[PDB]
Amino acid sequence: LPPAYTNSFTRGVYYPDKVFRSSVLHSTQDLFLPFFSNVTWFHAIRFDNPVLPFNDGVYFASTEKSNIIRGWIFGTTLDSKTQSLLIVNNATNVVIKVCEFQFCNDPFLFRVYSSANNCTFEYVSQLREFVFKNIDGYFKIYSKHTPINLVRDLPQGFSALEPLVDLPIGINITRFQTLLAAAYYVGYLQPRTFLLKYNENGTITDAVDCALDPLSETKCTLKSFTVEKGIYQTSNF
Amino acid sequence: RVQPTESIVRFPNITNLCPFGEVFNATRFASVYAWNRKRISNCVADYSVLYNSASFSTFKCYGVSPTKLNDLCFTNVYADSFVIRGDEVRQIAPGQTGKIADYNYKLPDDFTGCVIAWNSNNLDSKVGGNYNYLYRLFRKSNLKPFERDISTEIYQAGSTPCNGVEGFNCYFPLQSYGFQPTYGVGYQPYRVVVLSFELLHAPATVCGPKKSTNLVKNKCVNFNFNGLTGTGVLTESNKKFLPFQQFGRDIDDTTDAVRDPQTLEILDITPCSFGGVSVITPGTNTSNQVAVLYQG
Amino acid sequence: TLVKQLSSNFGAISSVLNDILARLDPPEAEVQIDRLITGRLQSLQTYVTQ
Ligand SMILES: *[C@@H]1O[C@H](CO)[C@@H](O)[C@H](O)[C@H]1NC(C)=O
Ligand SMILES: *[C@@H]1O[C@H](CO)[C@@H](O)[C@H](O)[C@H]1NC(C)=O
Ligand SMILES: *[C@@H]1O[C@H](CO)[C@@H](O)[C@H](O)[C@H]1NC(C)=O
Ligand SMILES: *[C@@H]1O[C@H](CO)[C@@H](O)[C@H](O)[C@H]1NC(C)=O
Ligand SMILES: *[C@@H]1O[C@H](CO)[C@@H](O)[C@H](O)[C@H]1NC(C)=O
Ligand SMILES: *[C@@H]1O[C@H](CO)[C@@H](O)[C@H](O)[C@H]1NC(C)=O
Ligand SMILES: *[C@@H]1O[C@H](CO)[C@@H](O)[C@H](O)[C@H]1NC(C)=O
Ligand SMILES: *[C@@H]1O[C@H](CO)[C@@H](O)[C@H](O)[C@H]1NC(C)=O
């Protein structure tokens, strides 16, 4: 079945750092998901569990009702010849392992790996939107869950993403694959510059792409969400 | 300016000692081409037993003064250990050339850390031959900083691709050190360790020995909060920090809120009043009495 | 703009003097402090002229 496509509507905005602000505008230069992006749509229910590229960050948005999706695997070759990463959430805890695994052809839910030879890091604990990044050997996860029942597509609205955990793993990453009615979206991040508005309490309420269309560019230049009649200078081609 | 009266420091509880027992007292070192890396955190780094202890040959390092080491809160210090020849100790520096500095191990230009090297001739000398140390000699291009390669393929010097024959114009990139006690000091094997770390970019866990003190409010004091330094009064805060935020900033890009690393309470900081001084006089010809105006 | 000119390195390693006074002794902190002084003097002169 050929892949389907859709458009995200101002989604994937997370707090760039751990510094509090209030009632101020701020410009940041970091990896984001561009507005009105061309995100790929998958249907897992006929099977669709393809290994998807992990270029420099993935915005993983999944809608669930019976908790069908389990986790993700991260690595390069996934044949125990190199180092691999594991994040599995079963009914009790979120297992995290960094070992050499002989991953199976179709790992679902427990047929995951044939064997585990060498292990480096382990950890055992006691609508969803996720963002994964790997910079300077740190694996960062931003997440926030919000219920929705409005439309069967991706609803349009603005929601911030709060930092959850940072795992000092520091491995080489190029590919990933999800661990399995169920559907999920996959979007790719890329380096852009954004403008963020903080309300009185300190929660992101709106954003503007600095380089989407000329009006948004002028808004970014003026550092204001309202622009009056006139002519303004932007840049040089 | 209202002169600050007291000084306070706030650090969390740290009791573990950094795992330097297996770093400097290591019984064996790894090959330099496949250099070792280790992550150190959640410990107090006492440098009084490094600079003021067993004589290390060199302690060249830039960016951070060695004396002030115990007074800073670092961020995810790194330890790298390997063995290089005595002539090769000079190559471990930014803006350096050489086979080791270009094909084996490179440092970034803005490197902040301390490199340590000491004599290791006695423990790494064999009369029959100490050939357990391997070094890189041939590679495609200059290694990027903080990058490791362990590929072992027959290097093609010119034309006539080797295809794994190691014939003419085909040499093995990896060669073995031969270490006798009956050699020179310049050829003597050296055990060298490299420390690299960040500074004030994230919540920190390594801070060194610094006795914590009490806290005071509504008085112009000097304060140290996880290494951050500044002058101002401490007051109760009405802001609402999220449980993932540890600092507060304003339009002026200067900190105005800070969370206590012990009581988990947020504090507001405001500057001490400075103003200006003006003198009011009717002229020295008429009288000498004057009036002083402390502005604003 | 005068306020915001206080967050520029001007060729130093940090934009805050409290991080220059620490982690460094005077002999090599002096050059970076000189760079900061030159930058801030230039900013002050420009503002005064305007
Ligand atoms: C998105 O990408 C697909 C494949 O690259 C393409 O067929 C489609 O026209 C693009 N745009 C939309 C709106 O789907
Ligand atoms: C989840 O996995 C962990 C470790 O793999 C195991 O200890 C635990 O019993 C599992 N729980 C369930 C409900 O399978
Ligand atoms: C990796 O596994 C191999 C084979 O099991 C073993 O010989 C080697 O010592 C292991 N290395 C590490 C670092 O665990
Ligand atoms: C990661 O692995 C891929 C696949 O071989 C490789 O092309 C890439 O250069 C590797 N990157 C690093 C940093 O090792
Ligand atoms: C800030 O939070 C308080 C309490 O949660 C709420 O009453 C108030 O409306 C919030 N402010 C804004 C601008 O949403
Ligand atoms: C190495 O061991 C000796 C005792 O054998 C001890 O005095 C010294 O402090 C140790 N050095 C390190 C770095 O642990
Ligand atoms: C440190 O110890 C004190 C008492 O010894 C305790 O109250 C506090 O919760 C501990 N942790 C921190 C972060 O201060
Ligand atoms: C000072 O005051 C006296 C008395 O008012 C006056 O005669 C004189 O001219 C004034 N100036 C000087 C320089 O004395």
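Going by Swiss-Prot, the residues shown for chain C are 961-1010, listed in order.
Every residue, even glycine, has its Cβ placed from backbone N, Cα and C.
One natural variant catalogued in Swiss-Prot, C:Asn969 to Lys, is accompanied by this note: In strain: Omicron/BA.1, Omicron/BA.2, Omicron/BA.2.12.1, Omicron/BA.2.75, Omicron/BA.4, Omicron/BA.5, Omicron/BQ.1.1, Omicron/XBB.1.5, Omicron/EG.5.1. Within 10 Å of the C-beta atom of C:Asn969 (variant position) sit 12 other C-beta atoms, taking all shown protein chains into account.
While the structure shown retains the original residue, Swiss-Prot records the natural variant C:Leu981 to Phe with this note: In strain: Omicron/BA.1. The secondary structure of C:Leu981 (variant position), as reduced to three states from DSSP, is helical. Residues near C:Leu981 (variant position) in space but far in sequence (CB under 8 A, at least 6 apart, same chain), listed by position: C:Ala989.
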For C:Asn969 (variant position), the three-state class that DSSP assigns: coil
